[PDB]
Amino acid sequence: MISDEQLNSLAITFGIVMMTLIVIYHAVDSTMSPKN
């Protein structure tokens with residue numbers, strides 16, 4: 001993250017991959033949340 005760029009197409013790409021590691025980091029670091 002340097003200048004004006006369209007590279008905010010990472011904050012989707014990366015960010016479904018960060019949303020799976022955060023919600024995973026909540027099962028490891030914090031208390032276990034199961035869905036099913």
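Cβ coordinates come from backbone N, Cα and C, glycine included.
Taken from Swiss-Prot as is:
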type	residues	note
MUTAGEN	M18 to L	No effect on interaction between OST3 and STT3
MUTAGEN	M19 to K	Severe growth defect; abolishes interaction with OST3
MUTAGEN	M19 to L	Disrupts interaction between OST3 and STT3
MUTAGEN	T20 to K	Severe growth defect; abolishes interaction with OST3; disrupts interaction between OST3 and STT3
MUTAGEN	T20 to D	Severe growth defect
MUTAGEN	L21 to K	Abolishes interaction with OST3 and STT3; disrupts interaction between OST3 and STT3
MUTAGEN	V23 to K	Severe growth defect; abolishes interaction with OST3; disrupts interaction between OST3 and STT3
MUTAGEN	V23 to D	Severe growth defect
MUTAGEN	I24 to K	Disrupts interaction between OST3 and STT3
MUTAGEN	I24 to D	Severe growth defect
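Sequence features, as recorded in Swiss-Prot, placed on the structure.
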residue : record               : CB count, 10 Å
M18     : mutagenesis position : 12
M19     : mutagenesis position : 10
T20     : mutagenesis position : 10
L21     : mutagenesis position : 10
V23     : mutagenesis position : 11
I24     : mutagenesis position : 10
Ask   = According to DSSP, which kind of secondary structure is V23 (mutagenesis position) found in, if we only use helix, strand and coil?
value = coil
Query = How big is the Cα-to-Cα gap, in Å, between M18 (mutagenesis position) and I24 (mutagenesis position)?
reply = 9
